[PDB]
Amino acid sequence: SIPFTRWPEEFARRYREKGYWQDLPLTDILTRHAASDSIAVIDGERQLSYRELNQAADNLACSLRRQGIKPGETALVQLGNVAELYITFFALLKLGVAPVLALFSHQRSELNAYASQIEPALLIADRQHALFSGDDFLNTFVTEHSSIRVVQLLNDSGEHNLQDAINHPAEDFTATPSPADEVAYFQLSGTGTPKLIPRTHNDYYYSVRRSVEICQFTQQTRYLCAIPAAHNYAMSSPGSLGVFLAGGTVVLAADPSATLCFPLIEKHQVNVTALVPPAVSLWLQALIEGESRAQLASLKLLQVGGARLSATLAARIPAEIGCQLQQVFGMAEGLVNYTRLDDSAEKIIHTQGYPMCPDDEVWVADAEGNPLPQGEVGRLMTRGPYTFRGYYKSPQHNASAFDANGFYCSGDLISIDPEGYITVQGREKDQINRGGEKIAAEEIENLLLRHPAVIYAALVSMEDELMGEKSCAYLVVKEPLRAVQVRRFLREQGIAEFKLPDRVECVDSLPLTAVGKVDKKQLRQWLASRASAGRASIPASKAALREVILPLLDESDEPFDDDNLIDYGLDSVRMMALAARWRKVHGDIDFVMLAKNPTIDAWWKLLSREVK
Amino acid sequence: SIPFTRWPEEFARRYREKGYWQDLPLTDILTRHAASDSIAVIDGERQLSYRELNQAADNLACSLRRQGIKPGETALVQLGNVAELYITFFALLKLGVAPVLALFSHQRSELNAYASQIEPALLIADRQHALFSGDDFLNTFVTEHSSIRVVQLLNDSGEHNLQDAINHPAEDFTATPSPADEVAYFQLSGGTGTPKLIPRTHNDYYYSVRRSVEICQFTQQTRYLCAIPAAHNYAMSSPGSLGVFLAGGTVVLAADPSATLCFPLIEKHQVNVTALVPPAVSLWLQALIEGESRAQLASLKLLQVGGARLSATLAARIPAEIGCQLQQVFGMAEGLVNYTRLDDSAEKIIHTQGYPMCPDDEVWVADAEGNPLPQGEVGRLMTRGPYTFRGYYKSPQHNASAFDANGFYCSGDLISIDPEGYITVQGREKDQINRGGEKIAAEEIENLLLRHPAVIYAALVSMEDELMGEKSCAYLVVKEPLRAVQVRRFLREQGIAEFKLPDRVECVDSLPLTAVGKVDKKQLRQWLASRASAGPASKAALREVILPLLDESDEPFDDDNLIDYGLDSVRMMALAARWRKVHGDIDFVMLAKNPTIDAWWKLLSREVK
């Protein structure tokens, strides 16, 4: 068996006796439809029956078994939004092989990290991925991961051609899924080392079943998959696995641009899709800028999740797109909260839903680690029938990631409604949520420190209108580095392109801890007092004052030194702010003083005085 | 009797029975504390006890009676955050004269407008007001409003000296307040092209004060800092200074809600409650973050925020950065005031604007056709109740369009109601700017504009401002071109409140006109988003477009990978959607395969095929 942290016996029995764990493999999602001719997968021009989908999975599993792949073993897969992802996935389940489905965005350091951990016998990737265009990386990778005995490549026309395996008809094949209470596959986690989440058939099949129920997926569902298909969101909430379980149709898209997706939604009459907020921002702008909503008329449900949706953006969706919103707050660790189809337009705009299972136990903790009453803000704790009880082979990290009662901390600050619902309030874990992709501050900092000129490094999130958050790397350096240089360096480290720092700030020093690392939990306050210290400098010339004043007033006109600044749109609150700062030098300056004579002349007269 | 719209008989009767209307005059707020030596008012270095407050009020009313003022008559007052405002107010209730309390920032246009309506016997004002420094304005105003027989001036050393009157001891004086079911005074609307007046009776208005005190638990230990405009209904009655007076506490007055004035005042006097508008919260928060000690605000236990929308982000910061409970206050001078409760969860307080203060505040949510909506749906605020007016003063035409058949008023706000009944404002329907809590009517500002010779069409709309909440933008089509400073100056020459001068002015070629002469605003919003929607010529022009999207730091070569300069994929996807309308073969994929200025220029510069 593959090592994972089991639920304690009383919980396993409880979950089994309640019917959350049904003891069926995940392969059951497909094989129940193994004779259906209705369409399961649409990928560009290609369409697969359910019966085609199952046959192909059977075929691939058989081909892999003929090449010496065995049950209990492990696989590394890098396939993006293509039909083969699902064929591969069920093929491995049928074979009883446990896959890690890497992001198509993942590069050499991610692929090495996953491979090192699972010791994979099987590697399936895609010659359309830049690492796999030629054969040089593949040669090194297999050499450096000697467990790898078989390699199958999409878009290849040689001995490793994945299409061959998939097209070769099974011959006396019996599926051998791993037991339902054992690992089915490894999910990815959002620390400086990639952490894997073992999922069992029981916990994961439950998370999908219950999602199908809540979202009412049916044979009639036509679901657009345009975010990354391998992510838990797109795979299971209810995602494409939900669609398959319901006997519906999955429509695949390379990316969630409006350009690509709008005509697909019309062509195939998508009624449900899952987006991340930047993509939502994108679709709204496209319509306002001319795109026809009529293309999206068939659309019945837009899922938004992965990141914090503003009430304002949340609210434009029925109004502008023309369909229901569902907020979905979820995590690969387990817990998924949905709003409901029968929720009020009120509940749907402001809250992130409540847990999909009634045995999902969630409780807001404080820093001491105490339950707070309903309505108070703090740490999210949780265990349940589909929340794991331990990262793959990480006992030290698990000792720190769970409480005494086996509750897992999600690193999310939340408040619970009177009525059960959850509204996300903040985060305490150290990560950037860049448009839905998670970045470990720890990981990026170690790579930055690898550069000769970098001595100290800190990665923090900054707000961005489209992306939600972005990365900011502060650096203390031996020699000045351009941001383009830092991004170039990290590219060379073979890391995913979204992990490239969005801004770089070189600085002369940074708050340090004891071990010689950067003190982040003051870098909060340290940063604030640097920005507010340049803004505390009282101008030393009339010119320097003009420089502070102009950006506060109207862009259109530029005033004369003796002009009434209010006639150029200087508002009284900004005036009050200036007063509060200048009073720190001349302590007789207040709002009333400035407002009596609101000109640069008169303010320079005051400002240029000697401190008395 | 001063003309106003009575509540129906069944309503009046019900309101008395349930205890809402008590049939006490507003003066009872003071006279119930007339032997109390406890401090009622602190204005700079001056302190007035309750018995003094009452005494001064009696003195003023007595003098005004000596100079010929009679109950039933009306009064125009412009006094800002001074102790005299309360002394005056209570003197006028005692005499039974009904004031309009103007804003200290109100100028010549607003003052002529209120006077025009109330036909005032009495004018009181402040020589510290630029209109009243000398006697030029005062001389015209009195002449242009002949009803005025008596003028009294704060900061004056002549016969019109307000302090002479306040200091002259009362003789043979007994109060003659107007009957409790009649107008006590006129409150100002948000606003229409004409300033509207809200007649408040001693019954409905006292009730809003009493019930507000119960909710915010004001008592004799309450020490309320009044630093926003004291005459406004918020600072005056929600529970405001009248609440403080009712509960026997202390009002501490300030001229403005800046931190540097206010922080010291809260420490020195151990102020425990205060009422802010959102910009002033942003203001106090920044001063602290930039060095002001929070120890100065230790005594502070409650902070009211209202008048405009408070964001949840800002709301969440208050208990954490100021160290006192937050209370959201959604009120209108028409009546309805909702409050969050002291025993609310932090969740409730942050996200909601509270529920109504009165059990018989009937609030429902109407769709645009006028039909009720299920709890939790979004729409128009309809409301009536025992302290919500039934009509503006002498405005039968407007009142017909302002109330529905059953006497529900329409606040012009967009709201949703959560299960528990809490209210969250979702938007606004009426045509006004909410500029840090001061209400600007677009209509009013537009007629003034159209009076400028170069101006042929005008539209005032609101725009977001991180600090003020909303600012004002004036779109004009004009004969000869106008600078913003010219427009603001011209408006000043019209004598309007400074806050009503347009924050922005964009001159434009044309404007969507209403089919009946004016400018179409509910088409202007979408006219606007489709005028700026239009907006690459050369490689140079492409470059002009790309750079602001990428990293501000470095500058790229034409063959550089723009992702190495931090151009994210969503901005890239958006660029594609835009460029597809010319070259119908461009998608995100095409742009991303080769993200350079050179490659993109090559594609853009192709002939359309």
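Each position is counted from 1, following the chain as shown.
Each Cβ is built from the backbone N, Cα and C atoms, and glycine gets one as well.
Annotation comment: Swiss-Prot describes B:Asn233, B:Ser238, B:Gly307, B:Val329, B:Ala333, B:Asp413, B:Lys430, B:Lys439 as substrate binding site, evidence class experimental evidence. The note that Swiss-Prot attaches to the published mutagenesis B:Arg492 to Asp (Swiss-Prot position 494) is: Catalyzes the adenylation reaction with same activity as the wild-type.
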Straight-line distance in Å that links Cα of B:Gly535 with Cα of B:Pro536 while 4 residues remain unmodelled: 9
Under 8 Å by Cβ from B:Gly307 (substrate binding site), counting only residues of that chain that are 6 or more apart: B:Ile228, B:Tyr234, B:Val277, B:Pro278, B:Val329, B:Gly331, B:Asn434, B:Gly436, B:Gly437
Set of same-chain residues at least 6 away whose C-beta sits under 8 angstroms from B:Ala333 (substrate binding site): B:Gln187, B:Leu188, B:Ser189, B:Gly190, B:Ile198, B:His232, B:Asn233
Spatial neighbour of B:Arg492 (mutagenesis position) that is closest, considering only the binding-site residues B:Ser238, B:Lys430, B:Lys439 and their CA atoms: B:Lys439
Secondary-structure category, per DSSP, in which B:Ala333 (substrate binding site) falls: coil
Other CB atoms, at most 10 A from the CB of B:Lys439 (substrate binding site): 19
Max pairwise CA distance, angstrom, over record-listed substrate binders B:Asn233, B:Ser238, B:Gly307, B:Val329, B:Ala333, B:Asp413, B:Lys430, B:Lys439: 23
Cβ neighbours within the same chain of B:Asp413 (substrate binding site) - under 8 Å, at least six residues apart: B:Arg380, B:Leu381, B:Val425, B:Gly427, B:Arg428, B:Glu429, B:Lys430
Residue with minimal Cβ packing [other Cβ atoms within 10 Å] among the binding-site residues B:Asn233, B:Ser238: B:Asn233
Packing count at B:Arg492 (mutagenesis position) (other Cβ atoms within 10 Å of its Cβ): 16
Binding-site residues compared (B:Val329, B:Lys430) - the one with the fewest other Cβ atoms within 10 Å: B:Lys430
DSSP-derived structure type at B:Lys439 (substrate binding site), helix or strand or else coil: strand
For B:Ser238 (substrate binding site): DSSP state (helix, strand, coil): coil
